[PDB]
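> I'd like to ask you about the structure that follows.
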Amino acid sequence: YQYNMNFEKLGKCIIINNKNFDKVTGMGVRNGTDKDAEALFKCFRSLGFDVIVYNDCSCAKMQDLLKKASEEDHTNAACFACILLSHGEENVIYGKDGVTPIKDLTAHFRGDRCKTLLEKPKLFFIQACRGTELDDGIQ
Amino acid sequence: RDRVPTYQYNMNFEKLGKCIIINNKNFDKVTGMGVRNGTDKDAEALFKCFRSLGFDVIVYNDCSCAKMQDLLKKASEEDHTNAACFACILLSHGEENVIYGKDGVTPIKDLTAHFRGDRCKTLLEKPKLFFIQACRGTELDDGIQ
Amino acid sequence: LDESX
Amino acid sequence: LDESX
Amino acid sequence: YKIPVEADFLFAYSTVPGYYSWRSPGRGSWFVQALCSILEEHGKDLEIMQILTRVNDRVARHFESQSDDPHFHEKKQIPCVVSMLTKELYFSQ
Amino acid sequence: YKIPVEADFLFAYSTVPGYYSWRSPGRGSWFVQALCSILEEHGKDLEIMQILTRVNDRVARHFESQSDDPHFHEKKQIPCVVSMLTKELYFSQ
C-alpha cells in the first residue's frame, strides 16, 4: 500500500525559477519568486532530493531540461520531482520567451518513455496562474 | 493511520448527507451515442454501497441536460445544515469537460458550480464529492512492461 | 467485449 | 501589494 | 474570516483527461466496480484519499480491455482524483 | 502484464483551473509559503496527500490578497491536487 522508498537516492528534483521575461511576452518581473525558490531548495533538500535550480529558462530550455532528465537513469531513485515557478495560463506555463504546454513537459515521463521511473511516483508542483477568474470568498 | 483532531472534517451531524446518482443509459439517436449496457449494474452497486455508508441515496435515470441542471440546482438550494457532506455520482457518456444527457452535452463545471461556497451556504466548509464515470476524450492507454 | 464511455 | 501569476 | 468559493470540492474521475473510460456490459464500468469493491471493504475505516488511491491501483492493475478490434485490444485505464479538500475525510464517528 | 502509461503522476497546482494565483513580493507566493512551512514540519512523517491537504487548508484560510485596485481587493485562493498515484507516498525509511 506504500511506494517502496528503499533506494540509494530519493530522487532528482528540478526547480525551474522564471523571474524576468522577454519584453515581447508582455509579462512583468515575478518578484518574491527568488524567496520561494530558495525556500523550496532547502525543503526538498531536507527531504533528500538532489535539487538543481535553473533560472529564466526559455521554452526550449525547459523542454530540453525535462527531456534530458527523463533520459537519465533512475534505477536507483525512489522517485522524481519537478517544480515550475512562473507566469502561466490555462494548460500552459511561460518560458522567458513565450508559452509552452504543461502536458509536453510531463509527457516525457510517461511509463512508456522513461522505464526507470515506472511504478515510481512522478511529482510536479506548479506555481502559476491558470486563468483570470478571481475568488471573492464567502462569509 | 492516526486520527489527528483539527485535521478532520466534522462528521458529528444528524445525518451524513444526500447522495444523488444520475444513471444515464439511453440517448437520443441524434447525439450519435449508444446504449450504455452495464450501467444499471453500476447504479445498483453504487446505491447499495452508499446507502450502507449512511447517505440518503436517490437514483435518477435517463436524464436530459435540462433535467440534470435543474435537479442539481434544486439540491443545492435545499437545507444541508444538518448534513456532514454531499455526494453526486454521474454515469454517462462524455468528452473533455463535458457529460452527456440524453439530450446532448453539458459542461461538468456548470453542474458542480451550483455547490460553490457562495451559492450553497449550508454546505460551506463541508466536503462536496463528485464521482464521474464518463469518457474524457478519445486517447487510448496501451500500457507498458 | 468491453465498450467505452 | 500582492501580485498575480 | 473568508473561505474560497471553490474549496472543499473533490472530483473522482474514472479516467485521466483526454482518454477513454472502459465499461463491461456484464459487470459494469471498471472504475465503479473497483470503487464499490473497496468501499464495501474499507469505506468505514479509511480516509477518502486512501480509498481512491487504492481504487486507482485496482483499475490500473486488475483490468485490461478485450475486443475483437485490434485497435481497442488490451488497453489500460487509470483514474484521476482532483482534490480541493482542506481536511481529511472519514465516513464514520 | 501491464501498467497504464499515465499512472503514478501527481500534480500539485497552486490554484484551481481558470483562476489567478497570488504572490507577495516580500514573502513569496502563497502556495510555496504554505508548502514549505508544512513540509518543514511534517515532510518526514506524513503521507503526501495529508501534506498537500494541509497546504490546501493553510492557503485557503491564512491568506487574503491586498491591493489598491478595489477589483483585486481581499481575494481568496484554493490550491488544486491532481493525483494518479497508486500507492501512499512517504518521504522516509
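Chain B residue numbers are taken from Swiss-Prot; in order, the displayed residues are 52-196.
Quick check of the header: X-ray crystallography, 2.5 Å.
The backbone N, Cα and C atoms fix where each Cβ goes, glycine too.
If you look up Swiss-Prot, you'll see B:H144, B:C186 marked as active site. Under its mutagenesis annotations, Swiss-Prot gives B:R187 to W or N the following note: Strongly reduced thiol protease catalytic efficiency. In Swiss-Prot, the entry for mutagenesis B:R187 to K states: Does not significantly affect thiol protease catalytic efficiency. The structure shown retains the original residue. B:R187 to M, A or G appears in Swiss-Prot as a mutagenesis experiment; the accompanying note says: Reduced thiol protease catalytic efficiency. Among the mutagenesis results in Swiss-Prot, B:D192 to A has the note: Strongly reduced thiol protease activity. The residue drawn here is the original one.
Could you give the neighbours, burial and distances for every feature on this list?
Annotation note: B:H144 (active site) sits in a coil segment as assigned by DSSP. Around B:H144 (active site), the same-chain residues six or more apart in sequence whose CB sits under 8 Å from its CB are B:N75, B:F78, B:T82, B:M84, B:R87, B:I150, B:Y151, B:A185, B:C186, listed in sequence order.
Over all protein chains present, the Cβ of B:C186 (active site) has 24 other Cβ atoms lying within 10 Å. DSSP assigns B:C186 (active site) to coil in the three-state reduction, outside any helix or strand.
For B:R187 (mutagenesis position), the same-chain residues lying six or more positions away in sequence with a CB closer than 8 A to its CB are B:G145, B:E146, B:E147, B:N148.
Around the Cβ of B:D192 (mutagenesis position), the number of neighbouring Cβ atoms within 10 Å comes to 25. A strand conformation is recorded for B:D192 (mutagenesis position) in the three-state DSSP classification.
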> Below 8 Å between Cβ atoms and chain C: which of B:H144, B:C186, B:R187, B:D192 make it? I'm asking about the recorded positions.
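Listed in sequence order, the recorded positions near chain C are B:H144, B:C186.
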> Mind sorting out which of the recorded positions B:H144, B:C186, B:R187, B:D192 are close to chain F, meaning Cβ under 8 Å from one of its Cβ atoms?
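Qualifying residues, whose Cβ lies under 8 Å from chain F: B:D192.
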> Chain E proximity: which recorded positions among B:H144, B:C186, B:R187, B:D192 have CB distances under 8 Å? Answer 'none' if there are none.
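In terms of proximity to chain E, the recorded positions that count are B:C186, B:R187, B:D192, given in sequence order.
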